[PDB]
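Visitor: I'd like to ask some things about the structure below.
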Amino acid sequence: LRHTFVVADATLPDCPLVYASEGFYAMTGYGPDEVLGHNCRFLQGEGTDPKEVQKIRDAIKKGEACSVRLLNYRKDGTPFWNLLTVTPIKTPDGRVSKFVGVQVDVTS
Ligand SMILES: Cc1cc2nc3c(=O)[nH]c(=O)nc-3n(C[C@H](O)[C@H](O)[C@H](O)COP(=O)(O)O)c2cc1C
């Protein structure tokens, strides 16, 4: 329940984040001045499995929900495991307006 939440704008090509919960900032070490307006990929690094990343990339392309485990890094460079679940939010016309994401640090 110590999960975090963010919102990405799907009307912009690179799904930049337009909102992040208090927790997301505190957990990652990053502040709004460095996350808002940017694609969430900045949390990835050397150990991030490119196959899981591809999985999210493809789901977003198709406007579908996706859940994957990714190794992410805090602002100080330290690693942590993030169980990410992305959900598309559509307008009545069927087009995708936003992407919602729930991040859970499952490092245990
Ligand atoms: C709403 C939302 C939240 C995301 N949260 C994270 C995250 O916490 N960590 C991460 O590594 N990637 C996260 N992503 C994945 C990247 O933002 C991006 O969708 C993905 O890496 C696409 O592949 P690409 O970087 O190869 O273009 C999120 C994506 C969306 C749409």
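Chain A uses Swiss-Prot numbers throughout; the residues present, in order, are 18-125.
For all residues, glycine too, the Cβ spot is worked out from N, Cα and C.
Annotation comment: Swiss-Prot describes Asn56, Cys57, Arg58, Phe59, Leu60, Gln61, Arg74, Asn89, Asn99, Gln120 as FMN binding site, evidence class experimental evidence. Quoted from Swiss-Prot, the note attached to the mutagenesis of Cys57 to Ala states: No effect on blue light-induced kinase activity.
I'd like these features described in context: how deep, what's nearby, how far apart.
Guide: Close to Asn99 (FMN binding site) in the fold, though at least 6 residues off in sequence, lie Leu60, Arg86, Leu87, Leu88, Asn89, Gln120, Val121, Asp122, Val123, each with a CB less than 8 Å from its CB.
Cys57 (mutagenesis position): 22 other CB atoms within 10 A of its CB, across all protein chains.
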Visitor: Sorry to bug you, but what's the C-alpha spacing from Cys57 (mutagenesis position) to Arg74 (FMN binding site), rounded to the closest Å?
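Guide: Roughly 12 Å, rounded to the nearest whole number.
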Visitor: Where does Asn56 (FMN binding site) sit in DSSP terms: helix, strand, or coil?
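Guide: Once the DSSP labels are grouped into three classes, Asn56 (FMN binding site) ends up as coil.
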Visitor: Could you tell me which three-state DSSP class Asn99 (FMN binding site) falls into?
Guide: strand
